[PDB]
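Everything below concerns the one structure shown next.
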Amino acid sequence: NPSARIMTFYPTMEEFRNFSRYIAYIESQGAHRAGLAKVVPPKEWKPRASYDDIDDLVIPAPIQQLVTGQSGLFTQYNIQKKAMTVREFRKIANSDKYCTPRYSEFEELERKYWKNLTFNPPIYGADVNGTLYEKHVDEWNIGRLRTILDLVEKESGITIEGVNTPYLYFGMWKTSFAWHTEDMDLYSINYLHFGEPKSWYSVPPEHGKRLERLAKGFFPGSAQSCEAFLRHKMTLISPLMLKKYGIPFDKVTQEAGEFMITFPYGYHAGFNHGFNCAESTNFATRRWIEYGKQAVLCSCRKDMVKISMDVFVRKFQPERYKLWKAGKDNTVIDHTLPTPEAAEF
Ligand SMILES: CN(c1ccccc1)c1ccc2c(c1)CCC[C@H]2CNc1cnccc1C(=O)O
Ligand code: NI
Ligand SMILES: [Zn+2]
């Protein structure tokens, strides 16, 4: 993938069943270079029979997304509103006040998002704990992907909501997610259960540092008081700004029934087209371990997610454990490289 453009894959039912193995495969195809890949599941697979019995699902902490700024540079402040059900949410989303404007191509809707994101602030039903997968679905179950990320819970005994457990997100037109990589520069998996699309921007990991330098240059204050301020998930930057400042990036639109995968150190941002629900969690591979050792963490809030790397270094890099404990392991990540489990392909 030497254009490092976002790739789309259409696995057969038989490639689909082994999760970590399909991640290994898409990386043998270079999919990680772009930091984001789409995986369209085989036509007959479905995580759940239907979605008409969730109207009474509670969204404990929904957020109103106030955005402030100009000239394609913005800050998103996420204001916690009272508890509300899926029904109350859908009805707000589908109301004349919040529903999707007229468009006849993505590009038009993109211009409206960037022209209108600081007006009429939407509500996003984000960070809801739960899965919408039926108890019995065994393929790509966000609730139990069975990757090595599982050592945190199984060996360290630590539960981190949204990271090693699943989150649901109820979107409405113009709800957004700011530029970030995942906690600890993990992978993530994102499945759009139903509703209108979700659009994504990605920066290849091999160019992530340029995006940090851009953002640092634009938010010098933010940058002095924290080493990884983008991890606050409050910074929006338009594709025109990226283009203007020579930041390589791609876009893709995710439709209902499709997975998106983000890769370690893959910066992304994006917005929902209308009423929808996505499910997400983080996951790892062998390659991730080094990103975990090297990830640059929020130096400013007492609350942020940090995973102790010891369990992974003892198990998988036993030979380097003391070097590492001794600040002396200094491997350099080559972002172009597939995870070792890719060797078979
Ligand atoms: C600001 N913030 C905060 C973090 C720590 C402590 C206090 C606040 C925070 C944290 C998380 C989020 C938001 C805001 C804004 C809405 C969305 C989610 C991110 N959503 C995605 C991420 N990657 C990919 C896709 C999506 C998506 O929406 O589909
Ligand atoms: Ni993310
Ligand atoms: Zn911080």
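By Swiss-Prot numbering, chain A shows 9-353, in order.
Quick reminder: no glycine exception, Cβ is built from N, Cα and C everywhere.
According to Swiss-Prot, the protein has these features:
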BINDING   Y132, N198, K206, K241  2-oxoglutarate binding site
BINDING   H188, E190, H276  Fe cation binding site
BINDING   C234, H240, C306, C308  Zn(2+) binding site
DOMAIN    142-308  domain 'JmjC'
MUTAGEN   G133 to A  Abolishes histone demethylase activity; when associated with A-138
MUTAGEN   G138 to A  Abolishes histone demethylase activity; when associated with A-138
MUTAGEN   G165 to A  Abolishes histone demethylase activity; when associated with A-165
MUTAGEN   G170 to A  Abolishes histone demethylase activity; when associated with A-165
MUTAGEN   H188 to A  Abolishes histone demethylase activity without affecting ability to bind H4K20me2
Residues within 8 Å of the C234, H240, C306, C308 Cβ centre (excluding the Zn(2+) site residues themselves): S233, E235, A236, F237, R239, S307, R309, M312
Position of peak Cβ density within 10 Å, selected from the recorded positions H188, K241, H276: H276
Annotated binding-site residues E190, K206, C306, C308, filtered by Cβ under 6 Å to ligand 3: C306, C308
Cα-Cα distance linking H188 (mutagenesis position) and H240 (Zn(2+) binding site), given in Å to the nearest integer: 8
Annotated recorded positions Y132, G138, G165, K241, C306, filtered by Cβ under 6 Å to ligand 1: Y132, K241
Cα-nearest neighbour of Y132 (2-oxoglutarate binding site) within the listed recorded positions, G170, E190, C308: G170
Rounded distance in angstrom between the Cα atoms of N198 (2-oxoglutarate binding site) and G170 (mutagenesis position): 11
Secondary structure at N198 (2-oxoglutarate binding site), reduced by DSSP to three states: strand
Of the recorded positions listed as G165, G170, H188, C234, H276, the one whose CA lies nearest the CA of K241 (2-oxoglutarate binding site): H188
